[PDB]
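Worksheet: the structure to be examined is printed underneath.
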Protein chains: 2
Amino acid sequence: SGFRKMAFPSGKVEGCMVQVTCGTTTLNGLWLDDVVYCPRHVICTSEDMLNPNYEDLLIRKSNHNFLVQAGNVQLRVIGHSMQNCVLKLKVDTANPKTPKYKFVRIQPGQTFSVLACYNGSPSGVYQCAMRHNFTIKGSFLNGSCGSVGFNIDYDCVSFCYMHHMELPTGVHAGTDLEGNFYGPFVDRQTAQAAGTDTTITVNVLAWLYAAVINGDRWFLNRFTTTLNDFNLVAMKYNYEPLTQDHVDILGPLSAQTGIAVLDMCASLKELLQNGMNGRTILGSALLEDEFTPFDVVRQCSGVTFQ
Amino acid sequence: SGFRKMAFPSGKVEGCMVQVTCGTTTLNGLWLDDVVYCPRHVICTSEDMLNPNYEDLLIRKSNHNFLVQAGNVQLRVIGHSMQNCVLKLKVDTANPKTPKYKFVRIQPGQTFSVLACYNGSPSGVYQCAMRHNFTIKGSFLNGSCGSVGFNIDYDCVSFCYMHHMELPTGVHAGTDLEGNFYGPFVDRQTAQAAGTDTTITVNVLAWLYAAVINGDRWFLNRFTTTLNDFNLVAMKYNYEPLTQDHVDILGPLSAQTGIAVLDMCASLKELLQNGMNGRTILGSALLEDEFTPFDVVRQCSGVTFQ
């Protein structure tokens, strides 16, 4: 028993992390087979970032201008190209620690683990979610760019996020591993405001199921509701509208606990309208929304990897 | 910027995790050099756990009764012995992935990362603290015994916890790697109640410093206090008494923010007496106490390992 915000084991990704330096800028890259992936703004100076022309800035770079270091060993760069907002540096040595892997572009509400790195060396690992405004709430200091987010399925690492930017409001933006930003953000130091950070309703409901499985039951109430009536309350509290697709995804947790999805919606409705009254759920004093249904099923059943 | 509950990279420990089976019981072991460490209750049946005589139960075991598996490969057990509540299984092969390591017995209030494993395979990694009642609030399902807790300093893994028991109240108990339980708990399925779970005051204060560094400042107030006056309020809210040793440990965070330790105590005092009024601090709706001062310094400066 117990329920914790739990990241994936990070060893498979630690073995892919390298340092990339261009000019005087140093950040992190991801070394998979004979390619190193990194943010293209490694080629920029601090001044360049206010209005960069990446195609023109890249004319002044050759293979030997990219210093790539795995631990204390230099990799030899034999080719480079820009793909959207990432650089692909071809190196002459396949990473011997390359795991089975996929590149995935995730949907808002989906969670992943971040391995925070500086200078090519791992710092820590934590769990995140893609918000509906296409930011993440990370922990990223200077030099963390190129740190990646990932999910693991048994033996296969699905890479879904590369870190690029901190917005002036302190939240974070980045790309998938094909170099396309999540949401409207750009790799330019400019006025970029995030939209509404709506609460991921289906994740809150999954977490309430996790609470019930663990014996936290005080919030279960006598009511049920409908999708349309619940959603009238969801909109008022800036929750994502619940769909029948979401109901279906909660099916297995509904079956395990015997609590119908709409009954749990009515308990959530009461929690939104009355608050928690100084009580806690699974040790939390707010409604947690960065556990997906699949996250809950995993932690409550003991799925392993390696 | 941003502040996250962040675990250590787990790769160094993943390479030490094995499966240990005795009779029909399977749990996890830790393989370091040519020794595998695991909970001694691997030798018990379900009935044995109500009143086990470990010395007598071990008479009926020989080396070949302990099946130790690293991935898909069997290790050869050439010796075994009981040390307090752990078994030390000598194997004929040193683990080639053994990191630099130490065994440490931690103090209440100290934090560590847990690599949850089942059947010798890592599931996830999360952060924990040794509570003042010598439990931890983990996430442990059946088969997770022998999962370990650890800290990393650059290249050295300090192992501090091995998981053994779930109390009937859902909290967790275990040993250091010399096999001595933290607190009064025993490896017997008996009535074991935990004492008061007091809040780790010095950690709350460290986290408030982390909040200030990140721009969460609404809770800073106009007051200061003294140790003795703050502690009169700490006792009423079941907070640990603050000592001058704690003040000294907060020195560097005090110097970085320019907020005197006793001034931050007076802000904490107001938070305890008035509550948070539906506001949040670093995304939390309660006062977080499982970040140590050293944890905060790390995450706010970018200390790395490998």
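Residue numbering in chain A adheres to Swiss-Prot, whereby the residues present occupy positions 3264-3569 in order.
Any Cβ shown, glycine's included, is placed from N, Cα and C.
Now, the feature entries from Swiss-Prot:
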- A:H3304: active site, for 3CL-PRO activity (ACT_SITE)
- A:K3353 to R: In strain: Beta/B.1.351 (VARIANT)
- A:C3408: active site, for 3CL-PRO activity (ACT_SITE)
- A:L3468 to V: In strain: Zeta/P.2 (VARIANT)
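Feature annotations (Swiss-Prot) mapped to structure.
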residue : record                            : DSSP class
A:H3304 : active site, for 3CL-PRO activity : helix
A:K3353 : variant position                  : strand
A:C3408 : active site, for 3CL-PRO activity : coil
A:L3468 : variant position                  : helix
Separation of alpha carbons, A:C3408 (active site, for 3CL-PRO activity) and A:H3304 (active site, for 3CL-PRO activity) (Å): 9
Residues that sit under 8 angstroms from A:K3353 (variant position) by C-beta distance, when 6+ apart in the chain: A:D3297, A:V3298, A:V3340, A:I3341, A:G3342, A:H3343
Rounded inter-Cα distance in Å - A:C3408 (active site, for 3CL-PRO activity), A:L3468 (variant position): 33
Surrounding CB atoms that lie within 10 Å of the CB of A:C3408 (active site, for 3CL-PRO activity), all protein chains: 25
Cβ neighbours within the same chain of A:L3468 (variant position) - under 8 Å, at least six residues apart: A:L3505, A:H3509, A:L3513, A:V3524, A:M3527, A:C3528, A:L3531
Packing count at A:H3304 (active site, for 3CL-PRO activity) (other Cβ atoms within 10 Å of its Cβ): 25
